[PDB]
Amino acid sequence: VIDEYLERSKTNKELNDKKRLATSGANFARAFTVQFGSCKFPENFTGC
Amino acid sequence: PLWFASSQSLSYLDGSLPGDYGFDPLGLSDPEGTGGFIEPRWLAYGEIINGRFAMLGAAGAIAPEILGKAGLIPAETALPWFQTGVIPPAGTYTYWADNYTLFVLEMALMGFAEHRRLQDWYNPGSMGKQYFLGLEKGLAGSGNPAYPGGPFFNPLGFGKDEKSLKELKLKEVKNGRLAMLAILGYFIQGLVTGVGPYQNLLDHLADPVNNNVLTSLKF
Amino acid sequence: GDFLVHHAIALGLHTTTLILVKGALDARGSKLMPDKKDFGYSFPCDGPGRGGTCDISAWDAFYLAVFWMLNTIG
Amino acid sequence: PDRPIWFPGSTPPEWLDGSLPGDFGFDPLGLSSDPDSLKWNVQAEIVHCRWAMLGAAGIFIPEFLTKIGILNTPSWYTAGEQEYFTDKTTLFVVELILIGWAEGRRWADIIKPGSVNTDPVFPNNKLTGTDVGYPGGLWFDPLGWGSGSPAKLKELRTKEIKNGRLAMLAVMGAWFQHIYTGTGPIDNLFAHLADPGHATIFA
Amino acid sequence: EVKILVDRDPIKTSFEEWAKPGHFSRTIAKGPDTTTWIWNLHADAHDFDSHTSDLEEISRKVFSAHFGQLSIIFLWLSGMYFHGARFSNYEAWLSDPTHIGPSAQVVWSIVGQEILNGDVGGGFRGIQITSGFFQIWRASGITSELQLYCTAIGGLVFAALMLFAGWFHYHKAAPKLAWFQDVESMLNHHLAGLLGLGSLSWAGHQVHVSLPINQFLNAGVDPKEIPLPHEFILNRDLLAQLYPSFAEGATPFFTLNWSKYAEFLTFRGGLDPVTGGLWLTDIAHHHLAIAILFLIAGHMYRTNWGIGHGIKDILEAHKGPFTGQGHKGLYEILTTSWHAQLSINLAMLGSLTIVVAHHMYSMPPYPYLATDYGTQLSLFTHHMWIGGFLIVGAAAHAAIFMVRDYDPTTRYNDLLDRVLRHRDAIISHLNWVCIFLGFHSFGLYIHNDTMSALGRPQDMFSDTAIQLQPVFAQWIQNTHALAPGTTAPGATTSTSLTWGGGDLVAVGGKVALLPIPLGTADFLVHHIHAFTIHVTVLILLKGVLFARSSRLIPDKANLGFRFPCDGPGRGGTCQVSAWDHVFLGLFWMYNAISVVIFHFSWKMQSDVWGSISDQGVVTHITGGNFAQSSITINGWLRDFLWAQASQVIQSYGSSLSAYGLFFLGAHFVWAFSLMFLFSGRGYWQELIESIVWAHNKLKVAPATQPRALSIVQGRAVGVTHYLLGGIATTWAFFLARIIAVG
Amino acid sequence: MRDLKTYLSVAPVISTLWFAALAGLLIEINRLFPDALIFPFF
Ligand code: CLA
Ligand code: CLA
Ligand code: CLA
Ligand code: CLA
Ligand SMILES: CC(/C=C/C=C(C)/C=C/[C@@]12O[C@]1(C)C[C@@H](O)CC2(C)C)=C\C=C\C=C(C)\C=C\C=C(C)\C=C\[C@@]12O[C@]1(C)C[C@@H](O)CC2(C)C
Ligand code: SF4
């Protein structure tokens, strides 16, 4: 609001959408992890 | 000597307790309708325990600052009580082990002591029966949970006479109440002013009118 | 597409026939009321006793089968 | 009656007397109120103690010998991943049949105390055990240290039970340490002993 | 005096009572003879007043049930927060709230249901939610998922604490009867402590946490660059840069020169242009004022000290022109029975819920809430239904009290007797009012339909032929529009944009709010609403008043509260109990609420919601056809039911397909209900006789002889199925339309 | 233990356990074999 944080956001505009997309993809894949192949019957013990 | 005594309070406060001035506006120690943690004996026991712990804390939160100002302790050690690592946002210090490891060790030792104390409170003399490396002889207790006595807790043999015991109990109760008030003052001063209590005392003694509660709150 | 509709028609016919046949056969009496023939063809009920007896007559059976007839024809 | 208990000053449950070996009156959940439940729990505890003792030994001896230059055995966690002379399924099936025969014999002994004391093939050989869970005989007690005075038997049984409990705790500790940290238990022990303070679970 | 009184270990915790079902009632505990026993075991489970007669046990059971309900609610809240934390696109929606649809549920991939994972937006696939939780989280200042996880953990902990508290207060230390009968202390603690302190703490949170974070977000700062909430508390320089008043500290508050806090405590009103919601400073100011008011009002009743008021003295010392001695024995009645309190609280809660729905739709308090149409529609309909159900239940509990807890000898009240002595006039007048209102309201529509069907559009009651305008409502609207100019100098603008007069507010190319016109159609629909409400009131009042006795049956109180009839005599006495009156009034409540929600939906879609181009023209969803098509029944059937059902029936093969399936399923359930409403028990019993014979032939006869359902059970099943089917149909249709078109 | 076992044998608890086991087995079978319209083993 002091236009310094706005300038910080403009400088770091990139990779922020990347982080958001990565978080959304992880949230979606939390249901398809088994169908993907990872988190199979082994290593479910205290995992995922 | 009665302080803010009421008709309801005087019914059950017979004066057979140290520091009984008959002050209880809200009727918390009222004799009938007792259950759970609200009981006439449990409240007194908790008051005594809290007073003792408050005396210990009041001495300990001030001793390092006194030693540092007097020059009897290394400067890097003398710190205000909130900068010793109790509140990591306020400050931190490096000890011989991790802070959470210290917490775990303290919790284990304190649990070992307090479980035995609670088991005494439930069963009076049960703590002197089972084998405890020979120390179980001295942990039998005197039948009063608040004052166990014995070689471990009363090695100097104080208070043999009943009147002297009553006087010492009254002194202990009053000192515990004073220490509880001092601890609350420590908390409030640390929250508001932001510096050590001894620094506050020194600033007040320097200029009594310049530094006070109004000074921190301006006006 | 005609298989399921024909089976639905058969179901409607069977249910309507069941209702009407039960109403016709249980007219003279049953276990809930063994003297139904004394009251007549149409009467309201037999009171709240014996757990409650509503729609006990055969007129009520015809009444209930009318709805199924309408649904099947529809 | 006057034996030491788990929580001093407390009252042990009524169904726990003290005649059973390794009895300390610890049963806050009331899982063994029924006598049949007591027998089943005792048998399960004995079997668990023996199996976990064997497992703890077989885990912690090769790792310690691998810390020294004597042996070169791989990590216990990755033992099943390696390749052997046969597929793992065949070994599992053979082990299943072999252990199943003995487990059926033990189950028959548990259900009826005295029906499997004789060798089925040759009627001459016999098992001298007289207590459930202690088969005895030349096969399971060749040295004869089993039978004896009741006090010595109770002392030996208590020793075995306590060792088994410690072994169960050891195996679960090793499993959890390996999954969390990611290194051998001997490495964790040495690292902790080097720096007792900082090298702990909080790291 | 006021004291804490408890009993130690009244009951012992054991599993022996779990093994034997129906231990509370001896008749149930005896054992199952027929199947009806099972149906009874669930009916009398929560009727604590029938298990025993002592008030102490009933009060203790009520307290424990309240604790269990609180634990369940906390578990539900924790689950919602955990779903928001783990499986959601909250972080993606935070940056671009206008172009992303909220979603917090992910469906598995077992059968082929993966088509339900629609393209909500922000690189996520899932079911679009309409709970409005994202707006709440944004208004609270949450910008990450770790905070949501911590909130879920805290909710779990609090639920466990509530369950333990319930167990402790039933089985370890149970309060005595005198503890519950102290209403003055309870009122003082609920007013000063529960309400004032909570609102004060929330105002403090809003002042310290919500306002700076929301200001940074509204400025345009990226959510990942905003300082953490505790940085504002730790760093006074940041707050001084944001709000200079904080640089002065708390000195102004004690100095009484409160104007210095005018930067973050304002009285402007209206909607915020950036987010289309109320100002957060106004909300904090309102919370502070409400906290002050509640704290002041919480010290009115005398408890344990000289100062205060006595409720009994206030009631007894009341003198008035129409009342007289009046309220003399009401204190004992209210402090003796639970049912009267339950009825009063139920009615008040229902009215409050309806008011909440109205105030929430009128003035949106959350950011980016007005432009999300599905959330608004769902909130309005849900709150209306909840309020209606509570209002219905109030009358049933009032009838229960009047039936089983009323005796004029020991506890006598003059007002109740006076009301009971002239019930015929009340019922007759209410019946006449209902008949007149219904005749006029529906005859207007029938006349419009007949005139339009005969090629006579100049004889109808419309804005063009015969005008019936709501002059009083228009006058009120004009007064409210002109209010801030002269009458309320403190406010810069009016409270709401609904009042005729002002400007249009739109956010992100979508209309947020604009003044709502009023015409003949609003007149007709308002009169229809009044007619339906009056009929429901008539039914409930007739049920309540004639519970004890009637001209037809002079001893109805002996039979009880839940009895089917008296017999085939007297011409027929079916459905004479008050339970039947409640079961009949449920239908009319359903009808009224359905009409209200239909009116709200069509009017909002036709006259308010829409889109705006760059030039400045506004295109509404249905193009403003409400004022000319809603004056006839054919218009309601064609332009609303037929036209707006295109989306739900064409949703197959898409992400909305589930809704379509529900649109069928509910229908089925509705028809099923008819089977339980048009028939009787005797036919089913006679059929079960033959079925039981067929079973007996093959030696598969059960010991528990099958029996047909009782009359009351059949009526309850029918009404439950009817209500469930209708409500589910409306839910599916509304959600499908508002998600596919908005 | 006797009373808890007796309670666990009541009709709703046994019914919910049986139906949960059946639903799990059916879901796992349909997962291992995704689609099935005719019996092809013969
Ligand atoms: C229910 C309300 C309702 C109302 C108010 C109207 C009203 C109207 N209709 Mg419609 N209509 C309705 C329903 C209704 N209709 C229905 C259900 C149908 C059948 C589908 C029709 C079919 C219909 C047709 C076919 C026609 C109309 C037409 C008309 C008009 C003719 C009026 C008239 O000639 O007689 C009015 C007669 C009176 C005697 C008035 C009696 C009421 C007085 C004022 C009582 C007031 C009481 C007073 C307060 C008492 C206080 C006492 C105190 C002093 C002590 C009128 C505007 C006609 C038209 O062409 O109009 C344009 C026409 O041809 N209507
Ligand atoms: C309680 C049950 C138990 C179980 C299930 C196992 C299970 C196993 N042991 Mg362990 N072990 C146990 C107790 C147990 N042990 C105890 C009490 C001891 C102390 C004496 C050991 C000491 C031990 C050694 C010294 C070795 C194993 C090995 C093995 C592994 C495979 C070999 C095999 O099982 O044959 C039965 C195994 C033995 C009792 C010892 C004989 C060694 C076998 C025949 C393997 C030799 C193969 C060689 C090292 C690999 C490459 C071959 C080469 C031609 C390339 C397997 C993980 C072997 C290994 O590490 O393989 C990965 C191995 O070298 N164990
Ligand atoms: C605020 C809370 C509230 C409370 C505590 C009570 C309390 C009480 N009510 Mg009242 N009541 C309320 C609100 C409340 N009511 C409302 C809102 C209504 C209007 C509908 C009523 C109408 C009412 C009636 C008509 C009756 C009572 C009676 C009773 C008593 C018996 C309770 C019972 O046995 O149910 C135990 C629970 C059940 C029988 C469960 C029934 C199944 C429900 C109906 C299904 C709902 C399904 C679900 C929402 C949909 C998903 C389907 C899915 C499961 C597949 C009890 C003292 C009864 C009595 O005998 O009083 C003396 C009585 O006859 N109440
Ligand atoms: C849609 C069909 C329907 C209709 C029209 C009605 C109609 C009515 N209900 Mg019923 N009801 C229904 C279904 C219906 N109910 C259902 C499904 C239930 C659930 C069991 C109930 C349960 C029920 C209850 C519990 C109550 C009623 C009551 C009423 C009356 C309300 C008073 C009033 O508005 O009269 C005004 C008239 C009308 C709205 C009817 C239409 C008249 C139009 C305008 C035509 C008039 C034209 C003209 C005169 C005809 C002449 C032509 C001829 C010469 C050839 C009214 C007779 C209430 C009552 O009787 O109290 C007064 C009451 O308490 N009903
Ligand atoms: C135990 C206690 C404090 C203990 C502090 C300790 C150990 C501190 C330790 C440390 O500092 C060291 C050494 C070193 C640091 O590096 C670390 C920490 C950890 C910081 C305070 C109790 C403090 C207790 C207090 C203040 C209690 C106050 C009670 C009051 C006023 C009650 C009043 C009434 O109850 C009556 C009497 C009667 C009723 O009728 C009416 C009302 C009004 C309810
Ligand atoms: S409710 Fe049934 S039994 Fe009672 S009078 Fe009516 S029809 Fe007869």
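The residues of chain B that appear here are 54-272 by Swiss-Prot count, in order.
In case you wondered, yes, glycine gets a Cβ from its N, Cα and C as well.
Per Swiss-Prot, chlorophyll b 1 binding site is recorded for B:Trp56. Under a cutoff of 8 A between CB atoms, and with a sequence separation of 6+ in the same chain, the neighbours of B:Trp56 (chlorophyll b 1 binding site) are B:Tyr74, B:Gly75, B:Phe76. In the three-state DSSP scheme, B:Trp56 (chlorophyll b 1 binding site) falls into the coil class.
In this view, B:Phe76 (chlorophyll a 1 binding site) is surrounded by 13 other Cβ atoms within 10 Å of its Cβ, with every protein chain counted. For B:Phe76, B:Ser82, B:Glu100, B:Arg230, the entry in Swiss-Prot reads chlorophyll a 1 binding site, with the evidence type similarity to another entry.
Long-range Cβ contacts of B:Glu100 (mutagenesis position) within its own chain (separation 6+, distance under 8 Å): B:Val226, B:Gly229. Secondary structure from DSSP puts B:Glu100 (mutagenesis position) in a helix. Quoted from Swiss-Prot, the note on mutagenesis experiment B:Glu100 to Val is: Impaired complex formation with chlorophyll; when associated with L-230.
Here the Cβ of B:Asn103 (mutagenesis position) has 15 other Cβ atoms within 10 Å, regardless of which shown protein chain they belong to. What Swiss-Prot notes for the published mutagenesis of B:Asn103 to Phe is this: Reduced chlorophyll-b content in pigment complex.
Cβ neighbours of B:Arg105 (mutagenesis position) (same chain, under 8 Å, six or more residues apart in sequence): B:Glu225, B:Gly229. Per Swiss-Prot, mutagenesis B:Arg105 to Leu is noted as: Impaired complex formation with chlorophyll; when associated with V-225.
Swiss-Prot gives this note for the published mutagenesis B:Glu167 to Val: Reduced chlorophyll-a and chlorophyll-b content in pigment complex; when associated with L-170. DSSP classifies B:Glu167 (mutagenesis position) as helix under the three-state reduction.
In Swiss-Prot, a published mutagenesis experiment is listed as B:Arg170 to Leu, annotated Reduced chlorophyll-a and chlorophyll-b content in pigment complex; when associated with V-167. A 10 Å cutoff on Cβ-Cβ distances gives B:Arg170 (mutagenesis position) a total of 14 other Cβ atoms nearby, all chains included.
B:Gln242 (mutagenesis position) falls within a helix when secondary structure is assigned with DSSP. Listed in sequence order, the residues of the same chain lying 6 or more apart from B:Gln242 (mutagenesis position) and placing their CB within less than 8 Å of its CB are B:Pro250, B:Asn253. Marked as chlorophyll a 5 binding site by Swiss-Prot: B:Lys224, B:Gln242.
Quoting Swiss-Prot on the mutagenesis of B:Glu225 to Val: Impaired complex formation with chlorophyll; when associated with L-105. Within 10 Å of the C-beta atom of B:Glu225 (mutagenesis position) sit 17 other C-beta atoms, taking all shown protein chains into account.
As annotated by Swiss-Prot, chlorophyll a 3 binding site applies to B:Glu225, with the evidence given as similarity to another entry. For the recorded site, B:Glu225 (mutagenesis position), the DSSP three-state label reads helix.
Note on B:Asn228 (mutagenesis position): other Cβ atoms within 10 Å of its Cβ, all shown chains, come to 15. Here Swiss-Prot notes a mutagenesis experiment, B:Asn228 to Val, with the remark: Reduced chlorophyll-a content in pigment complex.
The C-beta environment of B:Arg230 (mutagenesis position), restricted to residues of the same chain at least 6 apart in sequence and closer than 8 Å, consists of B:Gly72, B:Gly104. Under its mutagenesis annotations, Swiss-Prot gives B:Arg230 to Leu the following note: Impaired complex formation with chlorophyll; when associated with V-100.
Quoted from Swiss-Prot, the note on the mutagenesis of B:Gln242 to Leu is: Impaired complex formation with chlorophyll.
According to Swiss-Prot, the mutagenesis experiment B:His257 to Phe carries the annotation: Reduced chlorophyll-a content in pigment complex. In the three-state DSSP scheme, B:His257 (mutagenesis position) falls into the helix class.
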* **By Cα-Cα distance, the member of recorded positions B:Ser82, B:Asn103, B:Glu167, B:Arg170, B:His257 nearest B:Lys224 (chlorophyll a 5 binding site)** => B:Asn103
* Asked: Which one is closest to B:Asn103 (mutagenesis position) in space, judged by CA to CA distance, out of the recorded positions B:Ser82, B:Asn228, B:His257?
  -> B:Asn228
* Around B:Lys224 (chlorophyll a 5 binding site), how many other CB atoms lie within 10 A of its CB? -> 12
* Structure fact -> Integer Å value for the Cα distance linking B:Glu167 (mutagenesis position) with B:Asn228 (mutagenesis position) is 23
* To do: Could you check the recorded positions B:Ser82, B:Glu167, B:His257 and say which one's CB has the fewest neighbouring CB atoms inside 10 Å?
  => B:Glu167
* To do: Looking only at C-alpha atoms, tell me how far B:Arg170 (mutagenesis position) is from B:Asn228 (mutagenesis position), rounded to the nearest Å.
  => 23
* With a radius of 8 angstroms around the mean position of the C-beta atoms of B:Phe76, B:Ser82, B:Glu100, B:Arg230, what other residues of the same chain does the chlorophyll a 1 site pick up? -> B:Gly72, B:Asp77, B:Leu96, B:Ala97
* Asked: How big is the gap, in Å, between the Cα of B:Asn228 (mutagenesis position) and that of B:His257 (mutagenesis position), rounded to a whole number?
  -> 24
* **Assigned element (helix, strand, coil) containing B:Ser82 (chlorophyll a 1 binding site), judged by DSSP** => coil
* **Where the record names B:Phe76, B:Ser82, B:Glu100, B:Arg230 as binding chlorophyll a 1, the maximum Cα to Cα distance in Å** => 18
* Structure fact -> What remains of the mutagenesis positions B:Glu100, B:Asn103, B:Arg230, B:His257 after requiring a CB under 6 angstroms from ligand 5 is B:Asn103
* Structure fact -> For B:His257 (mutagenesis position) and B:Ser82 (chlorophyll a 1 binding site), the CA-to-CA distance in whole Å is 40
